[PDB]
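Read the structure below first, then the notes.
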Amino acid sequence: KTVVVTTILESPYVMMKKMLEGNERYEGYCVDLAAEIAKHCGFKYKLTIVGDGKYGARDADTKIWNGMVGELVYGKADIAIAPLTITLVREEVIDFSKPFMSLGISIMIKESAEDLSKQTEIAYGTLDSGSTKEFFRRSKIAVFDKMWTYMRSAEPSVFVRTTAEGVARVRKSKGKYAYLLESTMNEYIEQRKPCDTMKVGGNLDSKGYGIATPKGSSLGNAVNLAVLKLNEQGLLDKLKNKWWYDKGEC
Ligand SMILES: C=C(C)[C@H]1CN[C@H](C(=O)O)[C@H]1CC(=O)O
């Protein structure tokens, strides 16, 4: 009947409109994407913000998945539409549609990863949890392995808790702090006032964000075909351009 969609606040994907109720309280790339996939697939839905404010990781002790991934695995949500990075660990427990948006870990400064690894004057870090941190932690690639060893033992801490915190740290560090984040957030922030940040070098890896559903879900097939169709029509490119560039501030 009414499909339960779990999502999360992260600009410009899902934001509180700056007096409203239900789905109309929200706006952003993922809000527009949810309406488009629902329209194509022919379903009614309710957007809900994930209670724990997490994307999805499996606790090492309890082995239970938290965040949006957890909501899908334990049957609390029917679908997740947000900047949820497609990773192998998540793919083992949930299904992802083809990418609706491409990205890679990138560097934000006020070059290359190899260049950051060989130096010591500019400090660098990632979020204290998430796919970016996990990529560095489990990487068997020499340069990233070195970067991780440096980040985990750096004092004071080079890690931050939110995107906003990583961005602010870059802005106030006089070129002494580089933030490692997904290229999509990097591109978005570059077009946000005070317009003083920049992406440098190529991405460290390659992946995307995908619509997620519980394993064996009936909705899976349909949502995947919808993503392929919206992509083919150029709609996803227009939608990214709308939220990143048309609404840019620089
Ligand atoms: C915004 C957050 C915390 C998310 C977005 N995609 C990643 C994920 O799905 O884990 C996280 C960012 C990152 O790890 O750099």
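Numbering, chain A: per Swiss-Prot, residues 414-431, 435-526, 655-794 in sequence.
Cβ coordinates are placed from backbone N, Cα and C, and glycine is handled just like the others.
Marked as L-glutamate binding site by Swiss-Prot: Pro499, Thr501, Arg506, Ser675, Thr676, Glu726. If you take the C-beta of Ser675 (L-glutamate binding site) and look for same-chain residues 6 or more apart in sequence within under 8 angstroms, you find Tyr471, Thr501, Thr503, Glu726. Under the DSSP three-state reduction, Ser675 (L-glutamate binding site) is assigned to helix.
The annotation that Swiss-Prot gives for the mutagenesis experiment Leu504 to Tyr reads: Promotes dimerization. Strongly reduced desensitization. For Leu504 (mutagenesis position), the Cβ neighbour count at a 10 Å cut-off comes to 8, with all displayed protein chains included.
Long-range Cβ contacts of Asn775 (mutagenesis position) within its own chain (separation 6+, distance under 8 Å): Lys514, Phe516, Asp781. For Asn775 to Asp, Swiss-Prot lists a mutagenesis experiment annotated as follows: Increases rate of desensitization.
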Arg506 (L-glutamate binding site): tally of other CB atoms within 10 A of its CB: 25
Interval bridged by 3 absent residues [Cα of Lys431 to Cα of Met435, Å]: 10
Distance from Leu504 (mutagenesis position) back to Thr676 (L-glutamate binding site), taken between C-alpha atoms, in Å: 13
